[PDB]
Amino acid sequence: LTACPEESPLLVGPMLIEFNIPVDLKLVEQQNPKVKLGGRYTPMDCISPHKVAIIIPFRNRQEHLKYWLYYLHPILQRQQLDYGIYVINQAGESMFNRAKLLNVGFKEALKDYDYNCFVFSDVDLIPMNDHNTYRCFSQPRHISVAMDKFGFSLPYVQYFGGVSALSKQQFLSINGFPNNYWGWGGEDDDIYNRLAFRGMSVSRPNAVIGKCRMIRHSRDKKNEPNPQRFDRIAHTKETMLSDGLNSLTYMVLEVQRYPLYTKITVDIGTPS
Amino acid sequence: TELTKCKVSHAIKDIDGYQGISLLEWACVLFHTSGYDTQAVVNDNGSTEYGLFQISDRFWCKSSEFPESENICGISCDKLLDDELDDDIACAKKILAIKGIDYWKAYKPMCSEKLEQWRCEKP
Ligand SMILES: O=c1ccn([C@@H]2O[C@H](COP(=O)(O)OP(=O)(O)O)[C@@H](O)[C@H]2O)c(=O)[nH]1
Ligand SMILES: [Ca+2]
């Protein structure tokens, strides 16, 4: 009945994150008995004020998800968050639309519980220090701040890709994310633009507690560099009014509830 | 071959200033243009862009698929995929003189402010 402490006493700090030893979900499930059907966990000791929905954009990346789950579940519990895992699976073969799947995650998670915070994470990024809290702050939160891929440094100060968090209000205020970015790149630069045009800046853990590992992979098919990203990124100010939460359309083809997570398959259409 | 900010700034010294562009602006541009990957190859629309600078085979180099390209730079696009940047730099230099920095579309939107961060903090 007690509010959880500002900082959790279960934090372990830096952790070794490797991807050699193959993972067994069933074992992971076993090691994580407190996680309920659909990837929902809520602290039984204290009351967390962080009602977090972790949203993962997805498509043929099951190996990655296994690892994601194995590492994050223990981590999110140590962070004492009231959370749910949501894998938004893009059905079909058209270009990958990261930002639109995240938008869907937001709408679809709100149907299950009244989450107040939203973490958007790619399947291939694992935090290497549990002090890098997966929650919302007074400002929009960029989490995967120092990825191994960029030599544990932030590639550019305007970077908002990888893992980030927005409270429900912060998200709503920018009309959520854009649905019009198909193919790789720029949607995160757009989101960043959106925040700025709404008077919000970006909060970030320092480079040491934000060390992040990214599971290596080959550039995915159907997610090639968007040739228009640069043009689109320059009109955020105007397009953000007509492209976002208020223009989201999709069809839910299937809601799967596994013990460690909830996976939704959706048809979000094609690059119109 | 995935290079880094500093490697890029070191191999690019000779293009600094040309057409008003600094090495800050170049690292910024190259990062968003190629990710600093000398073997980057991106298909756009009926044309392919090559290397660190993503030089198009539509007008700048001769590619096995576009044997009619004006090949303004007079080079085989494939020579833009190795780790010798001299010819990539020379061609870039032609693109600047003839079309200007806006050939590189990342320039205006990503590289118009906050350049301080793009400097290489190493000798
Ligand atoms: O075919 C695809 C392409 C992308 N993704 C998801 O989209 C994210 C984007 O990865 P990207 O290669 O752009 O990572 P970045 O280089 O921007 O860190 C991945 O992490 C996945 O969660 C996926 O699931 N399937
Ligand atoms: Ca070359």
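Just so it is clear, chain A uses Swiss-Prot numbers, and the residues here are 131-402, in order.
Every residue gets a Cβ built from N, Cα and C, even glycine.
Going by Swiss-Prot, these are the annotated features:
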- A:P187, A:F188, A:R189, A:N190, A:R191, A:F226, A:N227, A:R228, A:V253, A:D254, A:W314, A:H347, A:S348, A:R349: UDP-alpha-D-galactose binding site (BINDING)
- A:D254, A:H347: Mn(2+) binding site (BINDING)
- A:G316, A:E317, A:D318, A:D319, A:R359: N-acetyl-D-glucosamine binding site (BINDING)
- A:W314 to A: Reduces galactosyltransferase activity, lactose synthase activity and substrate binding by 99% (MUTAGEN)
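Annotated features taken from Swiss-Prot, shown on the structure.
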residue: A:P187; record: UDP-alpha-D-galactose binding site; contacts (Cβ under 8 Å, 6+ apart): A:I218, A:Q220, A:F226, A:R228, A:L231, A:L232, A:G235, A:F250, A:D252, A:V253
residue: A:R191; record: UDP-alpha-D-galactose binding site; contacts (Cβ under 8 Å, 6+ apart): A:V253, A:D254
residue: A:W314; record: mutagenesis position; contacts (Cβ under 8 Å, 6+ apart): A:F226, A:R349, A:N353, A:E354, A:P355, A:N356, A:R359
residue: A:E317; record: N-acetyl-D-glucosamine binding site; contacts (Cβ under 8 Å, 6+ apart): A:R228, A:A229, A:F307, A:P308, A:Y311, A:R359
residue: A:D319; record: N-acetyl-D-glucosamine binding site; contacts (Cβ under 8 Å, 6+ apart): A:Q288, A:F290, A:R359, A:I363
residue: A:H347; record: Mn(2+) binding site; contacts (Cβ under 8 Å, 6+ apart): A:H194, A:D254
residue: A:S348; record: UDP-alpha-D-galactose binding site; contacts (Cβ under 8 Å, 6+ apart): none
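Maximum C-alpha to C-alpha distance over the listed N-acetyl-D-glucosamine-binding residues A:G316, A:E317, A:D318, A:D319, A:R359 is 10 Å. A:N227 (UDP-alpha-D-galactose binding site) is 11 Å away from A:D318 (N-acetyl-D-glucosamine binding site) when you measure Cα to Cα. Taking A:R191, A:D254, A:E317 as the candidate binding-site residues, the subset whose CB lies under 6 angstroms from any atom of ligand 1 consists of A:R191, A:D254.
Reported as a whole number, the C-alpha separation between A:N227 (UDP-alpha-D-galactose binding site) and A:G316 (N-acetyl-D-glucosamine binding site) equals 11 Å.
Proximity of the binding-site residues A:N227, A:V253, A:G316, A:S348 to ligand 2, judged by a Cβ distance under 6 angstroms to any of its atoms, singles out none of them. Applying an under-8 Å Cβ distance to chain B, the binding-site residues A:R189, A:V253, A:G316, A:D319, A:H347 reduce to A:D319. As a whole number, the greatest separation of Cα atoms within the UDP-alpha-D-galactose-binding residue list A:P187, A:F188, A:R189, A:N190, A:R191, A:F226, A:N227, A:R228, A:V253, A:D254, A:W314, A:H347, A:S348, A:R349 is 18 Å.
You'll find the Cα of A:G316 (N-acetyl-D-glucosamine binding site) roughly 19 Å from the Cα of A:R189 (UDP-alpha-D-galactose binding site).
The C-beta environment of A:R189 (UDP-alpha-D-galactose binding site), restricted to residues of the same chain at least 6 apart in sequence and closer than 8 Å, consists of A:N219, A:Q220, A:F226, A:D350, A:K352. The Cβ of A:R359 (N-acetyl-D-glucosamine binding site) has 23 other Cβ atoms within 10 Å, all protein chains considered.
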